[PDB]
Amino acid sequence: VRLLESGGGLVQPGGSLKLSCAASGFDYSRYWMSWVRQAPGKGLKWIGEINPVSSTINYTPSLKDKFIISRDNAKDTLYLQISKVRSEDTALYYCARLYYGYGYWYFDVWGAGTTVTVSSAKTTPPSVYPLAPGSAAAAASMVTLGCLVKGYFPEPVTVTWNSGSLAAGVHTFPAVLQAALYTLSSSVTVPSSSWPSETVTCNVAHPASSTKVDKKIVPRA
Amino acid sequence: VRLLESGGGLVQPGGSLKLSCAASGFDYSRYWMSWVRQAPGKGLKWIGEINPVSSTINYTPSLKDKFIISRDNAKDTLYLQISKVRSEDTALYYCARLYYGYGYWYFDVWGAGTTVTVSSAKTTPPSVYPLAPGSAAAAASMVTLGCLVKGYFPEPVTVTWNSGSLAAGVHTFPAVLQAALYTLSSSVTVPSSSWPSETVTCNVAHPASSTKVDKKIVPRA
Amino acid sequence: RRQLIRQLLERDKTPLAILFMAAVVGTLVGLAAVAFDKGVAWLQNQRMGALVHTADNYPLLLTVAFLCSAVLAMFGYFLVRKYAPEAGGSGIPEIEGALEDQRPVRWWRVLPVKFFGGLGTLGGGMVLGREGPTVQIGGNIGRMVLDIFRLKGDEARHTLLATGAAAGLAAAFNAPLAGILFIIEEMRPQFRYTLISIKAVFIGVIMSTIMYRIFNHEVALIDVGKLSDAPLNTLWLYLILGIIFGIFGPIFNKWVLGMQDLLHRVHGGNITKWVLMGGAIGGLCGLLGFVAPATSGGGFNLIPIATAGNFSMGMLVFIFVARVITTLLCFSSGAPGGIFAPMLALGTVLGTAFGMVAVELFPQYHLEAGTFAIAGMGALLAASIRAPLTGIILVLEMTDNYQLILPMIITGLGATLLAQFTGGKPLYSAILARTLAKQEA
Amino acid sequence: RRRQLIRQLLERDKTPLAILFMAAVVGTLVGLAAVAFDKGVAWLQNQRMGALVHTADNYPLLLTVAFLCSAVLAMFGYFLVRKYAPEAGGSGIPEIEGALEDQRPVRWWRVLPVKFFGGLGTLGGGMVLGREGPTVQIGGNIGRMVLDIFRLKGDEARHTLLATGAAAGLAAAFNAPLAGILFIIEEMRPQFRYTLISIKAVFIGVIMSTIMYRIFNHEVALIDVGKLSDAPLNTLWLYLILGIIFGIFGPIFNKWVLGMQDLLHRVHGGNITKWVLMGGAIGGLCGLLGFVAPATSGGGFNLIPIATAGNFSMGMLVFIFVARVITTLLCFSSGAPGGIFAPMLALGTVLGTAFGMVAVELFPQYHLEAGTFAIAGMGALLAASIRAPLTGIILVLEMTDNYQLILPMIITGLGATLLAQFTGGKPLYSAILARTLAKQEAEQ
Amino acid sequence: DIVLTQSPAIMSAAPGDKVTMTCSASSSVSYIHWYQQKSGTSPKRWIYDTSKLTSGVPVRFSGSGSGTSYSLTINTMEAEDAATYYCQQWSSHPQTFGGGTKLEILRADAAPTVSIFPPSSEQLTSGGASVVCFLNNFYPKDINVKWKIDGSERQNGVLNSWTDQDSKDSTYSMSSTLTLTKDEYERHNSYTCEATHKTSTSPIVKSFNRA
Amino acid sequence: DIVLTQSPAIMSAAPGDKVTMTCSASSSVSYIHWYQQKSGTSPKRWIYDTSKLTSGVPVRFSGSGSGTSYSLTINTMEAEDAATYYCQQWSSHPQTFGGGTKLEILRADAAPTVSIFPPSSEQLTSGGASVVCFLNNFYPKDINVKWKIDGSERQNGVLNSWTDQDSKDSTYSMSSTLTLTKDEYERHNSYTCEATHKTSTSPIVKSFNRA
Ligand SMILES: [Cl-]
Ligand SMILES: [Cl-]
Ligand SMILES: [Cl-]
Ligand SMILES: [Cl-]
């Protein structure tokens, strides 16, 4: 069972954006789909739900067409249109299949969420820089590498090493914002005998800018 | 309910091609899908069928692996792989949803089908020549014009006059093959007062060779 | 005790003659139900065609609608009043009498009367079901074979009558299981043992069901699609709905019985004032079958629609009341036809309405009015005729939403419980009780 | 009489409110009891399979602990029965049927604890026994217990509360409220004379126990088979044939169960110690097979979905079938507290699939799916041996939810009851009661 | 596997007429189906289970038969009835189809409108010289075209093509193309196209002189 | 709409401790659900209908409560349990969520492993010069990092970022990035990163010289 919501990203205040949620691994029908959002550093807030046939569509006390939750069972996709977007709408948006035990419903399974950023800034792809140990590093048991992802907007960026095959010893730090641009670095610690002898590549993805960048960490020339 | 099969086209002898059938307008599951083919100027012939869960797949008495019918209910698409393709495989291929009344199954709904051409002859664009009445024509009530479409391969070529605005009195004969090349002419009969006084253009199209040609029929000096 | 031992060791041994004859009966009943069903459909068709040729001029077609339904309705009431008074109304109470050996089975009269008679009332667009006609034609078919093969004994008379009735119900709703349950819960003698062979009823049902399938396959009577499920914290709502069906059941019964009397006055039993009254009610139904279809007809058509929540609350209340009226007028008027199906329609509509209200009162339950529609669909059959098990199974066999089983059983049971505690009575028994008493008096 | 009938019609369906409300308390108790039982069984099978990990290394020590555990629990089961409640042996349905005939006592103060803990042992040990047996009997006794505790006097109450407890017992075993009601009104009830059993009362009890079941077994069907294909009319005759097969095999299977009942009585001659040990051996044998060939041991519910899907080979089905015919017989005929009802569902399924497979290769033009035959046969054995077709057909339906297979299901089960009748077979539950009722005389 | 043989392989019948086509089986079959195929479109389930009409099929259409002989019938065959009908069985596996029957709109005889065209200057500017001749809208289909270069007969390099019956007059059309090399074409002067058709004893001649 | 207030907004416990977080409602609720949210991942239904465990949820977790007060309990908490727990109700509409209760693990000391990195050549080829310093896997999270360019202290252009406690090892990690202009970076030689942490009185220094 997988929920993959997309569409998020940068939106100018007062503008409108349409979030999508591709469902798979279950009968999309029979299921009440719902949207929930989490504002940076805050809790969870229900946006709305839509029954299988779209005959019922409830929302959180909102307003006009503040939110427009629709669905296309033919594409097993859920939709969330937000209008007159204001800073309060900046958050991570999760689609979630609904269900229940005794009947008091719950959010069964949640997607990964898409991030919506209300800002006047520009969508800016990150610059990825390899962080190799200086030409004076005391090659110890383990060797810490890393890469600097800077000057991107908005969140988020996903960073993985060797396409994720290198999952242990990975550390991606929370991005810091400065001058309307985000910056973060990911550190990967591998065995000294695994690098430089073997390829260590840092993969950065910034869906907002449709950017996928793979930086190969090489010993300092 | 619609069945759109694609993938057909030109394939070299001994080669293999994969035909597809996009289904829409009904629950693809619950249905047994089947392929049938019709060789140029001939009857229908069953290729095989595949049940909803792919637990059963039968083929017309034929070469062990000549055909490979598969399906992807997730994409509501049916597939037919043909191998070691020989001239006998040159035909229009139809996907058809299967059903029954009393139980003796039938081909419920058929698609328009994809044409498969098995040949080593090369894709050749057509040469369009205008067929104007000789400088000794007795301008009668009606004036027959036309255009020759020769030396192309493979089928087909669409011929329309004045972009199809001239649909009456149009005659596009079946192409004749010779020396690995197709030849056909289209005849359009219009009122003697409509031509030459008015523009009569024959538009030929040969998607295979990415060719779109418009031939203006002009009186002979 | 020693007796029982002798019996246990001899249990379920039905004379092969009875079994084979149950098969022929079932087959005949099924073929008959098909023919009836087809005739009704053909007449309703013809009526439709008459309007297209006289489409322009509203008052003209509103006239031909009435006349056509009236002319067929009268033809129906006539055939009953003249050649088979017993073939009026449902027929089920009548057949129940015969199982009790308290009423004759004049098949040489009833078969042609009930068949062509109902053809007139049902084909005219009246608010009557096919159950009445088919169950009765069924029992009679069952008697006819008993007589033609001079089969002797109680078991054969009771069994062949019972199977012809079940096969009759089965081929009416394409519900083999309802047919069997009806006999063993409602039709059968309610107070004493009986020599009815369940196994023989089965064969008959199967045979008529197969006959039905050979002519109606690929088209369900009621396609409601798969509805949502029902949470446990949602069940109490179905109890309430059953409580409503349970207080309304008896009431609806009083009206059917009362309207039977009130309508008897209009003609005092006079075949001419009867045939003309029926001709009026019939014409009224064919009129409504063009200015408000949901108030006339068998009602099957509006079940899928109402379950889908496509009617407004207002339209449902209209349809309901209107149907309460048309059902009463057509049934109580003694026209040959069932009141069984019409009650399905009323149960549905009432159910939907309950649903809609539930939906707005409890958004946290994520309700779908249609589950209440289905819960109610057989709830009237449960409060009025008091045959819940047969209702629940009938709805199931027609709506195919087994996940609603608890709600359905809870509504139907709530119905039969409230109908019992408010003095109501099994409508089929009350009607037989009338007939049987009006006889010894 | 016509004057009495009128009096009766006008008085029909008026069940004393006391009986109705008590049907409610009964249903509730039976349902809670069935949950408890079901949970206990599941917990024991858990513990046992948990032991086969602490000894999953030393294979011989493993095949040993599997056996011992099942043996020690089985023995505990047979003991409780042979020592405190002989009637609580085998199914219990026959016994409850007797009580409806006022021909067998309902010693609830004995049976309840014996049938519950006893079955917990045999079922929890991995034996080829169903829950129906224990629950229907515990159900009836629960019904009697309330009758006695509230001194509810009068035939109707005794027969109704006993019949509801039984129906609720069946309902809570398969999560099938309809099968529970139909079982009472087609099989359990006195078969030759009128009875004062209130259907409406049974309903309430069933509902109540079904709700109790749902309160603890939400979101997980006993048997999920998905939606199978449909059945063309020109395909129906095949189900008749399959019914005819179940029909000739039904009686035969009954002879074996009754025969095996005798044959096994010899091994212990009624001696509580040779019995308890014989059962301990059969029990251990089941726990053993419940690790070297699971499809031959246990309740059988697990292998139904698998077989229906066509995941077993022809060879595996025949193996499973025969093996289960043996393990079912050994467990049930041995007099172990447990049902033979579910085991028959398994056998019916397997046999049905096998038929289907053959059907598939013989008629590709029918586009068959062996699973429709598996479902058609699932309740066919209950139709040919027990002779309660309507209950079987409805039970399968409530468990496999494939109503479009209704004709095939009815045709198979009817073919079965027809061939079981024409080959001399007898309602297995009646045959068992007819024996117990005779052995109650013969020795006088 | 079952061999279905459709009786009239080709037949013509004027609108408003009882048309009947046969479908014989080598072995025994039951509940055969019929598919209608109009030129250019996919087969359509017309009749199934031997006699049931598919939703949308006019009632003038009927079918019956049994054992080893079935037939599709049209009581008053309309215009939009012209098509090829394929019978199909599946009472036995694997299913098989009939060779089909082509139903064509029989009509009033019509003489061909003959048009002859000299090679275009553009083609000659390539070495080729196709002399196209159109015989448009004639009936019945049978027709003979004969070429004559400088009065002398010519059969080499001649290619013919017939259209399927037309859906706006039910006439047929044929094109005859005499392809030559520009050098061959230039050494002759008179090029005639002769059409012989039922509608006349004396052929219809059309020609031109390069001069 | 119902207001769910999660008692400890943030709590700490040593694995093996019995942990209990509260979820109070402004009005009356029933069968509340609990979701577990681990840093970086979507919420996961953990406990539903007040006390039912979702499939895969260790038995150390238990839910209870009624009316206005509910509680999620870990009978012996495990370090892997570090996450934010959100209670949710829907016994009233619309459904509401608690503020969440962040659970933090209390483990044994872990000293950081510092790694300094000079600006990549690619970055310098843009005018920027970020000097990254990683302080990986330490505990407590109270840590001070101090930069020193050519021995002199520097605090401008310095940005820090901490990771959340690790799900498996309960340690923290921090990254300190000193961003300068390529020109600013080049006029100095020694860049050192100093980490002061509970695990040592003498800071851990890492550095490099452009030379
Ligand atoms: Cl009546
Ligand atoms: Cl009725
Ligand atoms: Cl027993
Ligand atoms: Cl049992």
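Numbers in chain D track Swiss-Prot; the residues on display, in order, are 17-460.
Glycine is treated like the rest: Cβ placed from N, Cα and C.
Features reported for this protein in Swiss-Prot:
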type: BINDING; residues: D:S107, D:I356, D:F357, D:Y445; note: chloride binding site
type: MUTAGEN; residues: D:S107 to A; note: Uncouples chloride transport from proton transport
type: MUTAGEN; residues: D:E148 to A or Q; note: Abolishes proton transport, but permits the transit of chloride ions. Abolishes gating, permitting continuous rapid transit of chloride ions; when associated with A-445
type: MUTAGEN; residues: D:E203 to K or R; note: Decreased proton and chloride transport
type: MUTAGEN; residues: D:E203 to C, I, L or V; note: Abolishes proton and chloride transport
type: MUTAGEN; residues: D:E203 to A, G, Q, S or T; note: Abolishes proton transport, and reduces chloride transport
type: MUTAGEN; residues: D:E203 to D or H; note: No effect on proton and chloride transport
type: MUTAGEN; residues: D:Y445 to A; note: Abolishes gating, permitting continuous rapid transit of chloride ions; when associated with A-148
type: MUTAGEN; residues: D:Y445 to L; note: Alters stoichiometry of proton/chloride exchange
type: MUTAGEN; residues: D:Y445 to F or W; note: No effect
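Counting every protein chain shown, the Cβ of D:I356 (chloride binding site) has 29 other Cβ atoms within 10 Å.
As a whole number, the greatest separation of Cα atoms within the chloride-binding residue list D:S107, D:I356, D:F357, D:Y445 is 10 Å. Taken residue by residue with DSSP, D:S107 (mutagenesis position) is part of neither helix nor strand, so it is coil. Close to ligand 3, meaning a Cβ under 6 Å from one of its atoms, are these of the recorded positions D:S107, D:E148, D:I356, D:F357: D:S107.
Put plainly, the mutagenesis positions D:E148, D:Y445 were compared by Cβ crowding within 10 Å, and the winner is D:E148.
Proximity to ligand 4 (Cβ under 6 Å from any of its atoms) holds for these recorded positions out of D:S107, D:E203, D:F357, D:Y445: D:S107, D:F357. Apart from the site residues D:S107, D:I356, D:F357, D:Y445, the chain places the Cβ of D:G106, D:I109, D:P110, D:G146, D:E148, D:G149, D:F348, D:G355, D:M360, D:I402, D:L444, D:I448 no farther than 8 Å from the centroid of the site's Cβ atoms, the recorded chloride location. Summarising the environment of D:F357 (chloride binding site), the number of other Cβ atoms within 10 Å of its Cβ, over all protein chains shown, is 31. Reduced to three states, the DSSP call for D:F357 (chloride binding site) is helix.
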